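Asks: Below is the structure I would like to discuss, written out as structure tokens.
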Amino acid sequence: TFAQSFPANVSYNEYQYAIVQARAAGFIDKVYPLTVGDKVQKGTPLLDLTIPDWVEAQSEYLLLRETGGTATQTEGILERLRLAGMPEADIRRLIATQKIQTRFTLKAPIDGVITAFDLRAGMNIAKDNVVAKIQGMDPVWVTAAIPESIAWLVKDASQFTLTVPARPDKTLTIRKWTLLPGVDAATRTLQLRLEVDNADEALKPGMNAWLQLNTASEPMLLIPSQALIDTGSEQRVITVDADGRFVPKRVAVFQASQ
Amino acid sequence: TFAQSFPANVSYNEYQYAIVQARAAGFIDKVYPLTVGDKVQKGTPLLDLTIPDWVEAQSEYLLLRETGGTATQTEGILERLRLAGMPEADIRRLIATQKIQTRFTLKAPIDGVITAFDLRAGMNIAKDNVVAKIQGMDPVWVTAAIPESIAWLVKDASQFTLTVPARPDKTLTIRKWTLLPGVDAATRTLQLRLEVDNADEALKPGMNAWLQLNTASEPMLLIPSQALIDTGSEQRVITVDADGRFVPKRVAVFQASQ
Amino acid sequence: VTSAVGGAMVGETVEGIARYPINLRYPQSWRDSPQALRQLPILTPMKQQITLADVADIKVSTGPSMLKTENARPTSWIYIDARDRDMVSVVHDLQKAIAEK
Amino acid sequence: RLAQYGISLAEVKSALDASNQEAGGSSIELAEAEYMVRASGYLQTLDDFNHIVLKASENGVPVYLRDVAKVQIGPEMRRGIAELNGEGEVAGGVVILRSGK
Amino acid sequence: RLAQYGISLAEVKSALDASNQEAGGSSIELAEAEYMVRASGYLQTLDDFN
């Protein structure tokens, strides 16, 4: 069983990625006590903005509701609102209050950490501005770096174990691991990505993590290491005889560890 | 037992943040005696600009007033104005004076420091230009960088002691603070942010500060560090038994201190 | 090799009249064996993470253990222990066995 | 940790060298007396070792030697071993006499 | 060639100095024997210079 330790980073879960953008132009009415580095939860208000893009069609819908328009004429107009950007929840508010919607609130689509917040009170907002970048850390990610020359060390049956210097009181469970298709050209290392349970959020992105791998080789004759003599041109062990007689024997070394 | 002093910095309150942008394109008429670095208070004039976007609709409203249009026709043209971005205060000047407003005046929305000021005299103005970036520091922000290694301890910390070199009389005990979700990667450090009243303006963004932590851990099994025989992967200690015989034991180490 | 693997002294703390050695070294687990040395972690100047085998071959060999010299000529000393007999008889008996065999 | 903190062995060695000396600032005349300007700097505590600076951000957050290594008190390479009565290693001393004394 | 490769004379001199020595890594204990860690590095071939 080959043992070896590798440095690893705790990073954000990239399958829990959210970048909020307004569906249409407008101006900021209010921005909530938030900033990059803050943790938000699903539903957390980000900002309030006014969007004049949907008022014409909205009012057009409301009047049909007056002049006894057909359900088809009504739905058909709600469809224009939907594929014009207006969020379904907001459209639902239009039908429930029969009032034109002008002011809207953008909320955090997911639980996570704000890594970007480019809009502050007093600004106008555009379709390409990011109001909030939100990255989650529950099934937190841990990426380990293995030098390219030791690629052989990691097999499918390899047994992994993770520890974080910041949390010695924490035994972490690995959800799954993957050996990424390519190597980081910058560091000349293979990337091994691990998904770890982090419900208590003890593992913070940016933290250090030590990855220990255990890998099993093909069956070979096994002896202790102090039992092997190596003079560079020959390897030998000292065998004990049935009589107690100490007899030397030549051997071929395959590999060694631990 | 722990007695440590963490590096810390004084920064702007990011919940007191304002970026002033015009609501429509125009040209600058005059800019007031201000620049980046200057301290401004809410209401302070930033610049005077001309904006032709809303004049066609203002005419529409004034014409409506001359010919006694419906009350709901007027509320309508007024609503299209505010949706067009024209400030509610400026709309009031419209009705009160019964004359089209073309010259406006942008003012500071909050108390703070101008950290950006991108518009000077003789310039055109766009909606994506920032006339003023204003940040407040009355409730001042101090962030401390704490070595990740003791996340297990600071998570349950009771109080810290805040001191600033430039102000030996503004040293106070800190009982409220938030331990951010992410840790800096360049320096593997936790980020602890606290808020400090700063009415006197004694604490300035950019100043250095120190965050002191004097505390003890929960009771654990203790031994002298000298006693730990640790290879890179195998740590043990030599226990002395009853008869005085040496017997190496395997141990699992939590962490050491002092 | 001299610091990571070997424990070469790097400095000395001053403590009154006394002096004590300071050194730098990897934990033993990294330098346990030849195979261990072949995986000796190295952080390159460009922050590339490699092993020692990536820049060197490590081979076990045999050679000089200690070079005894007498008048600038290599020499090996054979230590003989005879205490029952008298010296001269033993040396003369050695001189024979050696000359003949 | 060297990789995690992006610090090379060479950088560690250099930092060490710059953290174990004293310096003199000549002297200054106060009340017609001579005040010798003496600057500390001698490594004399484990903490002193731990707080060897390796790197510093614009923020003013430093990376210390304690970040990439553990500083311990250990034995130096023994070049001589003494044993007494076959029941323990000991520290001894020998008195050497001048040649014709 | 110094100009074409953007390498100063001083840099050449420094490189040379770091390419002609041997180093010791102390010793390692295998089979109760002492294995001396010896690192090559002596300039001894024209190719080595190259």
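Heads up, chain C uses Swiss-Prot numbers, so what you see runs 747-847.
Determined by X-ray crystallography, 2.9 Å, according to the entry header.
Backbone N, Cα and C atoms are what each Cβ position is placed from, and that goes for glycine too.
So Swiss-Prot says this about it:
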type    : residues        : note
MUTAGEN : C:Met755 to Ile : Slight decrease in copper resistance
MUTAGEN : C:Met792 to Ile : No change in copper resistance
MUTAGEN : C:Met812 to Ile : Slight decrease in copper resistance
MUTAGEN : C:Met833 to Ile : Slight decrease in copper resistance
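Any idea what these are sitting next to in the structure?
Replies: For the recorded site, C:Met755 (mutagenesis position), the DSSP three-state label reads strand. Listed in sequence order, C:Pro767, C:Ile768, C:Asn769 are the same-chain residues at least 6 apart in sequence whose CB falls under 8 Å from the CB of C:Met755 (mutagenesis position).
Under the DSSP three-state reduction, C:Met792 (mutagenesis position) is assigned to coil, being neither helix nor strand. Shown in sequence order, the list is empty: the chain has no residue 6+ apart in sequence with a C-beta less than 8 angstroms from the C-beta of C:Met792 (mutagenesis position).
In three-state terms derived from DSSP, C:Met812 (mutagenesis position) belongs to neither a helical nor a strand segment and is classed as coil. Spatially close to C:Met812 (mutagenesis position) yet at least six residues away along the chain is no residue at all, judged by Cβ distances under 8 angstroms.
Residues near C:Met833 (mutagenesis position) in space but far in sequence (CB under 8 A, at least 6 apart, same chain): none are found.
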